[PDB]
Amino acid sequence: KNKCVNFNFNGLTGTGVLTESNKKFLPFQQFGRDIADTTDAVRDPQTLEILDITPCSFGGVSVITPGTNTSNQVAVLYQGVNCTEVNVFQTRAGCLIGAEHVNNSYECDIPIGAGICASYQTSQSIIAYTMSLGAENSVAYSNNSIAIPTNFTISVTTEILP
Amino acid sequence: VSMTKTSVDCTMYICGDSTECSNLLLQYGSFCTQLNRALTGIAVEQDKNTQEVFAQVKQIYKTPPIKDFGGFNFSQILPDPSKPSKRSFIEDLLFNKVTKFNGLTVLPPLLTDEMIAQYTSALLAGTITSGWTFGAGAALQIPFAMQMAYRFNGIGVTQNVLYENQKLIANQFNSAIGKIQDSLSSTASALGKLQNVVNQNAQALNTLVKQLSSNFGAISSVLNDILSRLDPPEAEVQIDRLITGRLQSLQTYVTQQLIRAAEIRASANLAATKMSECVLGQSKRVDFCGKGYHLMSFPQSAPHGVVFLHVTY
Amino acid sequence: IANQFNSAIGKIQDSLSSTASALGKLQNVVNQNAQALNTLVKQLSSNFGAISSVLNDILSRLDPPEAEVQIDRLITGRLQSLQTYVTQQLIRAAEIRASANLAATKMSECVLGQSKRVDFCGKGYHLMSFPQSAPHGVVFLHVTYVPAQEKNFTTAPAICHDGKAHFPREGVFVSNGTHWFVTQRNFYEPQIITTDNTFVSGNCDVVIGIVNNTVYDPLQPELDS
């Protein structure tokens, strides 16, 4: 139980993680199926017990690196898996290793997922934080006040379009 | 506005942990590498479609503690701070009326549902406290009873009718916001534009998985039943048919999702236009920001989309 | 404004000459088209299950009835490689077409006129625009009016002079603590209240937030002629 193994049963084969669950099978059943014709449960041919089949963890691997002109310090994100193979921090996107989490919120420099973003900042290292959405500037309000400008500024921005 | 981000390992879907299969797949070229680049390019667009729509303002705004908006009650639109999820009573209805292991993996979104509401609330507090000014620089305080006086002038109506009939305007407004709750809670077909976006994707994913069980002219759809049954030089023939069939099923999925990302990228570019001309201002375009003479608009988030509340005269 | 404008044009040279990433929208276009062709030529080196990728190594090596089968696999592989190329370029052309129809909408609405659409022809109150060509694209220089320095004032929707309610024709009332003035909403240009700046409608016992102040008639001092 709780290990990625292979399956060789009387009426079932495959590869995945086996574990006990609360599923209920028929008296003459040997194996179940999910919505898409893929097995996710099986009964022990010898004992009366039903064990779910969770396939082994898999997911893409991605690196969080700043520019090569800055440093070679790099973190790694194992997408969609809890920390198995492992400066470690679990996110809702995966196990991020090589980055130190901080409670201070900043602007998103390098996106990761689930609101998390990284950045190379100060003895410099890579950090991970919940990205901020800008500073709060709750303006005054009342039934009798108004704001009127006294000066202005002529801005000239730029816009590219293929 | 956005779609469900997906990515597919083109090695595990076709060759389910088989050394003989991966060796034959290596000779087909870079079809495997190309498909990951397309889906990876799609998933990045779904994060831009939210920035170009919700992140119209860098500065966050908040309402004052004394909600004196001149007879107008925005309680059903503004967030409930007493809740754990900072969303309004109307957003609660939209987030409830809208209802694998073969290499298929769903990547999460960059911005969470709590992050979207911080933007949606910032635009409400600006449109209420400032109106059209925070969309053109620094926010300027203007009371709400005086906002509508300008918005009434912008549609060819002198501002005498507002101050003389504030009680009627405020009751018609609050009475109308209440009907939106009853309509959304009763009629399920209101969120049909967003429900098709989810069902259309799941139909393609479930069809992608059902294509694995097909034989494609071979002795069987399983690899173990071929390598453990037939000789090497004969299994290579049967395996080559599945690789050609399973690979054509991916290109049909990618080519479809690559077209659906255009219909969604055109709708997101519209919603970004409506979150600027209608919300951060007053539009003179007919029937663009609602039927009738336009006064103002109030956005509300939703799963993979937006919901505008167009006030009209 | 002339010094503000000319100073801003100088910043454009500094931003475009220093940061090359400003034109990432146009460089990603030529890069995607290049990856397709480079991937299209790499497909020629693949066998697609045949004996060899080269035709001469099959025609000058094998017999007709056995070569026709190996030759067919390369055709079926290289033909699908073209369909994947032509299919993608038809989708890329749709994105570039939507961008051109937008740029035509901006060259007509922003350059050839003045746009009242918010955040369409640049952030702020739009005055004019100036196109500049570029490889496979355009570059718009949107001139905009942005108010910067603010000042809190006390306002009111109306003023009661002698029983009649006085609303402003154009602008809004303000107060420096002691006197009431009319001023344009987007620039502080205070003026004295008078019958030319305001108009009458109704009485004072209806409007909410109304105040009491004097409305000057220009024909009053003329009585002392």
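Numbering, chain A: per Swiss-Prot, residues 535-620, 641-676, 689-728 in sequence.
Going by what the header records, the deposited coordinates were determined by electron microscopy, 3.2 Å.
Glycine residues also receive a Cβ, built from the backbone N, Cα and C atoms like all the rest.
One mutagenesis experiment catalogued in Swiss-Prot, A:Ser673 to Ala, is accompanied by this note: No effect on O-glycosylation by host GALNT1. A mutagenesis experiment is reported in Swiss-Prot for this position, A:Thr676 to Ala, and the note states: Partial loss of O-glycosylation by host GALNT1. For the naturally occurring variant A:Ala570 to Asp, Swiss-Prot gives the following note: In strain: Alpha/B.1.1.7. Under its natural variant annotations, Swiss-Prot gives A:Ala653 to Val the following note: In strain: 19B/501Y. In Swiss-Prot, the entry for natural variant A:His655 to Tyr states: In strain: Gamma/P.1, 19B/501T, 19B/501Y, Omicron/BA.1, Omicron/BA.2, Omicron/BA.2.12.1, Omicron/BA.2.75, Omicron/BA.4, Omicron/BA.5, Omicron/BQ.1.1, Omicron/XBB.1.5, Omicron/EG.5.1. The structure shown retains the original residue. Recorded in Swiss-Prot as a natural variant, A:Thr716 to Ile carries the remark: In strain: Alpha/B.1.1.7.
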Recorded positions compared (A:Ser673, A:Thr676, A:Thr716) - highest count of Cβ atoms within 10 Å: A:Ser673
Densest Cβ neighbourhood among A:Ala570, A:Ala653 (variant positions), 10 Å radius: A:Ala653
Of all listed variant positions, namely A:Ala570, A:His655, A:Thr716, those lying near chain C with CB under 8 A: A:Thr716
Within reach of chain B, those recorded positions of A:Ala570, A:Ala653, A:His655, A:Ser673, A:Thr676, A:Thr716, CB-CB under 8 Å: A:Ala570
Length of the line joining the Cα atoms of A:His655 (variant position) and A:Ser673 (mutagenesis position), in Å: 11
Residue pair A:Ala570 (variant position), A:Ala653 (variant position) - Cα distance, angstrom, rounded: 38
Where A:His655 (variant position) sits in the secondary structure, as DSSP reduces it to three classes: strand
